[PDB]
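A short worksheet on the structure shown next.
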Amino acid sequence: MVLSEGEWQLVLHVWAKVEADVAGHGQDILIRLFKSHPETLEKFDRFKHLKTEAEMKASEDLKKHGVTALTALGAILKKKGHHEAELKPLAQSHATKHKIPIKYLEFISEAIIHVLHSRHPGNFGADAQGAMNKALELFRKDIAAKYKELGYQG
Ligand code: HEM
């Protein structure tokens, strides 16, 4: 696919709001993913044992990870579709070290869209949500093609 510049604008405008507090958004998003789809928590050997949302909130490791993951996602979105390089090392570790199915990336995309909608309703109207979804669909589609070249899934 290909986003127009206007769509990229809508995506990078609400992302700039996220960047005002990356660690808070990363906690909200990972907790929303683990509460909605608890099977995803099992992929993390580091926090797998967390039993409640309070324990998740208080975990520093979980918060660090959230920052690591959002930061990488932000660096990809800022590329505006020219992210080949960035995607490479990311697709490799997720396909052969962590083993993250495409379905899980869909789950976190849904968690990202849920939190942005809750926190930033003014900058996340229907058109901006359609654009963000488009950008994540692109990210998934390109990672899915990379997984296949690498020998994993699809
Ligand atoms: C927006 C999508 C995502 C981004 C941008 C992302 C980004 C990252 C980055 C940059 C790292 C550290 C370097 C590396 O290992 O490659 C990481 C590690 C990891 N990610 Fe992902 N990730 C995403 C989605 C997921 C999902 C959906 C899962 C699990 C259901 C997953 C599981 C993990 C695991 C298990 C590690 C290792 C954690 C630890 O050992 O520190 N990732 N991810």
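Going from the start of the chain as shown, residues are counted 1 onward.
Header entry for method reads X-ray crystallography, 2.0 Å.
Cβ coordinates come from backbone N, Cα and C, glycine included.
As given in Swiss-Prot:
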BINDING   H65  nitrite binding site
BINDING   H65  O2 binding site
BINDING   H94  heme b binding site
VARIANT   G122 to A  In metmyoglobin
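Here the features listed in Swiss-Prot are placed on the structure.
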residue : record               : Cβ contacts under 8 Å, 6 or more apart
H65     : nitrite binding site : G26, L30, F44, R46, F47
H94     : heme b binding site  : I100, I143, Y147
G122    : variant position     : none
